[PDB]
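Before anything else, here's the structure in question.
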Amino acid sequence: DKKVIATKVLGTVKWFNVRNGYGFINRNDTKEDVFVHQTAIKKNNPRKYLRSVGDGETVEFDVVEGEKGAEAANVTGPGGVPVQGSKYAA
C-alpha cells in the first residue's frame, strides 16, 4: 500500500495556489519542503467546500513517497480538524 516515508508531521503551508491546485508545505519537523496537492486534502471545510489550504497555517499530514521525492498525503488541520482554507477560494 505505497510507501510511507514519514507519519503525521506538522508543517507550515508556505503557499498554496488554488489555480495550480497545488502548493508547498514546509515540514516543521525536518525542515524539508513537501509537495502537497489538492487531492491530498482529506478533509475540507464543511461550511464551504474548498480545495484550498490556508497559507501560513500549520497543518498535519503524512509523508509518502512522491514522484517529486516527498508528497504530502492526508492533509488535515491540527487534531484532524478541517482546514480553514484560503481567505478567498472558489
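Here chain A follows Swiss-Prot for its numbers: 51-140, in order, are the residues you see.
Structure method, as recorded: solution NMR.
Placement of Cβ uses the backbone N, Cα and C atoms for every residue, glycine included.
Feature table excerpt (Swiss-Prot):
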DOMAIN    61-125  domain 'CSD'
MUTAGEN   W65 to F  Decreased binding to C5-methylcytosine (m5C)-containing mRNAs. Decreased ability to discriminate between m5C-containing and unmethylated mRNAs
MUTAGEN   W65 to A  Abolished binding to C5-methylcytosine (m5C)-containing mRNAs
MUTAGEN   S102 to A  Loss of phosphorylation by PKB/AKT1. Inhibits translocation to the nucleus and tumor cell growth
Using C-alpha atoms only, work out the spacing between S102 (mutagenesis position) and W65 (mutagenesis position) and round it to an integer in Å.
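Distance between the two Cα atoms comes out at 10 Å.
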When you measure from the Cβ of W65 (mutagenesis position), which residues in the chain that are at least 6 apart have a Cβ under 8 Å away?
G73, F74, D105
For the domain 'CSD' (61-125), DSSP counts of helix, strand and coil?
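Across the domain 'CSD' (61-125), DSSP assigns the residues as follows: 3 helix, 35 strand, 27 coil.
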Counting across all protein chains present, how many other Cβ atoms fall within 10 Å of the Cβ of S102 (mutagenesis position)?
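Excluding its own Cβ, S102 (mutagenesis position) sees 24 Cβ atoms within 10 Å.
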